[PDB]
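*Asks:* Have a look at this one before I ask anything.
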Amino acid sequence: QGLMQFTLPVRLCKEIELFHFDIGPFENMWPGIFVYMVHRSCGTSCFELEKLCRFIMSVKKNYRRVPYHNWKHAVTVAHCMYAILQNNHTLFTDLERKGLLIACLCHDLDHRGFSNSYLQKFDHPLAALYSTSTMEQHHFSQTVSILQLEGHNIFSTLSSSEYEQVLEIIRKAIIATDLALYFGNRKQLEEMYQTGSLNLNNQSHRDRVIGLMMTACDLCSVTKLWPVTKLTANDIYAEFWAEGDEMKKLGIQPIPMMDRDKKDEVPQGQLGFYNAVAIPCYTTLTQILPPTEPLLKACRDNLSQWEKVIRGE
Ligand SMILES: Cc1cc(-c2cc(C(F)(F)F)nn2-c2ccc(OCc3cc(C(=O)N4CC5(CNC5)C4)c4ccccc4n3)cc2)ccn1
Ligand SMILES: [Mg+2]
Ligand SMILES: [Zn+2]
């Protein structure tokens, strides 16, 4: 695999450490950037080199050519996690860092470009399969599958006790990317910080904290520079409207978010999403992990930009 023979250009190493880094212009290097981020945080000799490169390229194969939930989004989510882990060096374990970077790379595995609402409505084999968090359990299942391929188990050169630790950590992280679960997860995190009940030693509090980090990296396109954040918004709407198009073909009227005929209300839609979802998430993450403040600042910068779009300013 050429992945082994790849090294990152020196001029990008400081740019990759920035929270608002955009991997967009470097598609050829995306598999190597993940190797670089694994080797930077976890170090070389953490994974057997060849098995790590099979895994990444196999992980890439199982990402479809959907407009948003694709291979570019997996590495983009994985970079923000790497940026979070690098700026919180002492507060996460060795098995957490390597598990979470793998989880973010696999958190949207085999996405077809469809909401959980769509699948749980048009009787798809995935919704008769997993009744809740439909795509999420399929993502973790596809992850367990790839690990068990020949010469791919990057984690079985490790205990069968340390093994199922990292796999549960991976499962929780991938399940936590279900946005419907984020609202409750965050409101309990907010309360524990009010009363001072947040315990890093308590492992069920760790899982809530990681889940919010998973939500933060999943939405990290709002924490990029305005030209990058704007263009990415086109990608997720093109995948939404395509799902809404398939609903109109059955006589079903989609919700305006999935309706391409209501493009003009996207700016007011983003502003509502930032205030209801994005800003609370990064504000809560910043309170628990102060070094994650640039994500909250960059999100504020993009909210003001959507503010200007609405007003013509
Ligand atoms: C896990 C997850 C992530 C994302 C996500 C990631 C990212 C990014 F890639 F950036 F990271 N973005 N998103 C994202 C995509 C579309 C969104 O859509 C909001 C909206 C609402 C209305 C509406 O109902 N409204 C607004 C209204 C009040 N004045 C008009 C009525 C809407 C209406 C018309 C047109 C467009 C509209 N869009 C919001 C966010 C999305 C969903 N789940
Ligand atoms: Mg997902
Ligand atoms: Zn995702």
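Chain A is numbered as in Swiss-Prot, which gives 723-1035 for the residues shown.
According to its header, this structure was worked out by X-ray crystallography, 2.3 Å.
Any Cβ shown, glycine's included, is placed from N, Cα and C.
Below are the features listed in Swiss-Prot for this protein:
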ACT_SITE  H791  active site, proton donor
BINDING   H791, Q992  3',5'-cyclic GMP binding site
BINDING   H795, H829, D830, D940  divalent metal cation 1 binding site
BINDING   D830  divalent metal cation 2 binding site
MUTAGEN   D830 to A  Loss of activity and of zinc binding
MUTAGEN   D830 to N  Reduces activity 1000-fold
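Each of the listed features needs to be described in terms of its position in the shown structure.
*Replies:* Proximity of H791 (active site, proton donor) to non-local residues of its own chain (separation of 6 or more, Cβ distance below 8 Å) is seen for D830, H833, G835, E961, given in sequence order.
Counting only same-chain residues at least 6 apart in sequence, those with a Cβ under 8 Å from the Cβ of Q992 (3',5'-cyclic GMP binding site) are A955, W1028.
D830 (mutagenesis position) has a Cβ environment of 24 other Cβ atoms inside 10 Å.
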*Asks:* Taking the mean position of the Cβ atoms of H795, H829, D830, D940 as the divalent metal cation 1 site, which residues outside that list, in the same chain, have a Cβ no more than 8 Å away, listed in sequence order?
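*Replies:* Other same-chain residues near the divalent metal cation 1 site: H791, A796, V799, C826, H833, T899, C939.
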*Asks:* Quiz question: given the binding-site residues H795, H829, which has the greatest number of C-beta atoms lying within 10 angstroms of its own C-beta?
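*Replies:* Compared across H795, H829, the most Cβ atoms within 10 Å surround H829.
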*Asks:* Cβ under 6 Å from an atom of ligand 3: which of these recorded positions qualify? The list is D830, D940, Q992.
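*Replies:* Those recorded positions that pass the cut-off, since their Cβ is under 6 Å from ligand 3, are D830, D940.
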*Asks:* Hey, what's the Cβ neighbour count for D940 (divalent metal cation 1 binding site) at 10 Å?
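*Replies:* Neighbour count, Cβ to Cβ under the 10 Å cut-off: 22.
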